[PDB]
Amino acid sequence: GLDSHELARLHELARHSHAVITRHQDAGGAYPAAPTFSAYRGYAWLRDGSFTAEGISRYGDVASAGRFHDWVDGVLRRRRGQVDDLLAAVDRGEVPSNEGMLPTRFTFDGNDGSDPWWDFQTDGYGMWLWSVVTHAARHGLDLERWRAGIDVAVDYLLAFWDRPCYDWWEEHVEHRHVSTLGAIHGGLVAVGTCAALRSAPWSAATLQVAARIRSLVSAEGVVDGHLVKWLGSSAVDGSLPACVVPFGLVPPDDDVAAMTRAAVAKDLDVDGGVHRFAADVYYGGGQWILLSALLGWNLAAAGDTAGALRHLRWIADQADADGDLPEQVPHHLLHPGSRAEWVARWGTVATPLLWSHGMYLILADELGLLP
């Protein structure tokens, strides 16, 4: 589906994607979100990092991906006691406040980088479980290397999966977001179906809770045949295809998968560039590279190779002169009048965003296009 001109460019963007991610990986193994963006620099997210790590693992850099998993594992083992205390509080009928929960931002030395009152999220822990299991399977690795950190994440998610939290976008703490539920589900199914983990004390529980997540989504997270952004809403969010691939609420051929891809395309995809959600005013609500990649990945997995390629091409067209991929671009803005104030406050849009590169690597690999 690609000529020599396109292939050369796509190959080069893959090589550069690998290079930029590994150049900016912290000494301790964390992947930063964006080394030069004011509001993100100095911090790591499990969400960004897990997708970045999966792109790097697919690319074949076992060493780099492993160092990320090492970093996460060690950070989580350090929270063994915090998690045990949260669980003990629950058992005493004293449910912890959001202010006491595990963090969203991490410093590179594994401390809280932000206050969870303001950004409490559970998705990243689910993503990490998915990521580490997938990596180990791909490369034939012994999960015992990372198991104690897996155990912390599992225990935490089994307790807290059903709690309201902010979405991937740091919005709406009172709601239960389907792509958050989906991320947790993906992680739980990954560990619950992993033969190396068959004897873990939580083995059966992970699949039972995954089933509970699917029940909740069936009851409150599907409208008019499609997934919705949060339980009890009617609208879609551009994150929702992740619920299909990779997180597996439904398979790619399911009607709800098809309808969800179609709804996201219709409501949020403009010319190949996918918006986050209709009300998005962040930088005016631009078109997100990672979301176009996510949709493309989902299209590839459904057999729509042409649609996948169209989204891959759109992403490639957003690379700057150095090959760096921004977080988002303003070719179409949902709320154009809101962009200037973001630029004025926080600077120009995060570029490179490592997650953009990670997602590019995943989509490229899905289409057989890694060099």
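Per Swiss-Prot, chain A residues shown: 9-379, in order.
Per the header: X-ray crystallography, 1.2 Å.
Positions of Cβ are set from backbone N, Cα and C atoms, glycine also.
Features reported for this protein in Swiss-Prot:
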| type | residues | note |
| --- | --- | --- |
| BINDING | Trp125 | substrate binding site |
| ACT_SITE | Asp175 | active site, proton acceptor |
| MUTAGEN | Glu178 to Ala | Loss of glucohydrolase activity |
| ACT_SITE | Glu178 | active site, proton donor |
| MUTAGEN | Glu335 to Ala | Loss of glucohydrolase activity |
| ACT_SITE | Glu335 | active site, proton acceptor |
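If you measure from the Cα atom of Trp125 (substrate binding site) to that of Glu335 (mutagenesis position), you get 25 Å. Around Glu335 (mutagenesis position), the C-beta neighbours below 8 angstroms that are at least 6 residues distant in the chain are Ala42, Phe45, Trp296, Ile297, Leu298, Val357, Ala358, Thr359, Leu361, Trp363, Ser364. According to its DSSP assignment, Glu178 (mutagenesis position) is coil. Using a 10 Å Cβ-Cβ cutoff, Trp125 (substrate binding site) registers 12 neighbours. Fewest Cβ neighbours within 10 Å among the recorded positions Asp175, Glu178: this applies to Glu178.
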